Amino acid sequence: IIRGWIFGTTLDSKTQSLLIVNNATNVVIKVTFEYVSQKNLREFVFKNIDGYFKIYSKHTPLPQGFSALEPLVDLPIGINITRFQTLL
Amino acid sequence: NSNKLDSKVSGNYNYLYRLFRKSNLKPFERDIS
Amino acid sequence: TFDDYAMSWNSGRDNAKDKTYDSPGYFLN
Amino acid sequence: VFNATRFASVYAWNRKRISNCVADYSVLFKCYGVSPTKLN
């Protein structure tokens, strides 16, 4: 059901915003920047520091165990993000 | 210095800059509003 | 690269030949 | 990057990723955290 997220400050046309969607084939990132690349508990960590959007993740077959998330990617989006939404 | 690359005898208008803003930018943050 | 040239580049044509991008190269035109 | 006919405006400065290549800096200067003569 969960596919991706939108990141931005106003989510309008006046301010630049980020967009991440995981399609059944690939994952598409767009902002001045585009990027494309490749029950179950999916855990993710998103950070925005120094113009870098960093994404860590982990997959597991809230539970009461310990699991460490491995990094996925840094993107030089260069936009301040204050809000986000999950894309159903 | 790019004088014989960009100097114009009339005034170039291809290079703009933000002269007013609410608050100073964060490092490596772009604002194209 | 059609868009990065003058026939100005920004029309200040269909971006989607002078040596310089537009007139403001008035030393290499 | 260096020999492009037009450069982006400072308000909308351009950012380019350099990846999977040999960087030869002799073709090219204030450096912070590094010395240019050692950049090769």
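The numbering of chain D matches Swiss-Prot: 341-368, 377-388, in order.
Cβ coordinates come from backbone N, Cα and C, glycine included.
A C-beta separation below 8 Å, combined with a sequence spacing of at least six in one chain, links D:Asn343 (mutagenesis position) to none of the other residues. According to Swiss-Prot, the mutagenesis experiment D:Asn343 to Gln carries this note: Reduced viral infectivity.
In Swiss-Prot, a published natural variant is listed as D:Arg346 to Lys, annotated In strain: Mu/B.1.621. Around the Cβ of D:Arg346 (variant position), 19 further Cβ atoms fall within 10 Å across all displayed protein chains.
For D:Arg346 to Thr, Swiss-Prot lists a natural variant annotated as follows: In strain: Omicron/BQ.1.1, Omicron/XBB.1.5, Omicron/EG.5.1.
Natural sequence variation is annotated in Swiss-Prot for D:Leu368 to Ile, with the remark: In strain: Omicron/XBB.1.5, Omicron/EG.5.1. Contacts of D:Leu368 (variant position) defined by a Cβ separation under 8 A and a same-chain sequence distance of 6+ are given as D:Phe342, D:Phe377, in order along the sequence. In this structure, D:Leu368 (variant position) belongs to neither helix nor strand by DSSP; it is coil.
Using a CB-CB cutoff of under 8 Å against chain C, the recorded positions that qualify from D:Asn343, D:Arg346, D:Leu368 are D:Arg346. Listed recorded positions: D:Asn343, D:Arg346, D:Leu368. Those with a CB under 8 Å from a CB in chain B, in sequence order: D:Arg346.
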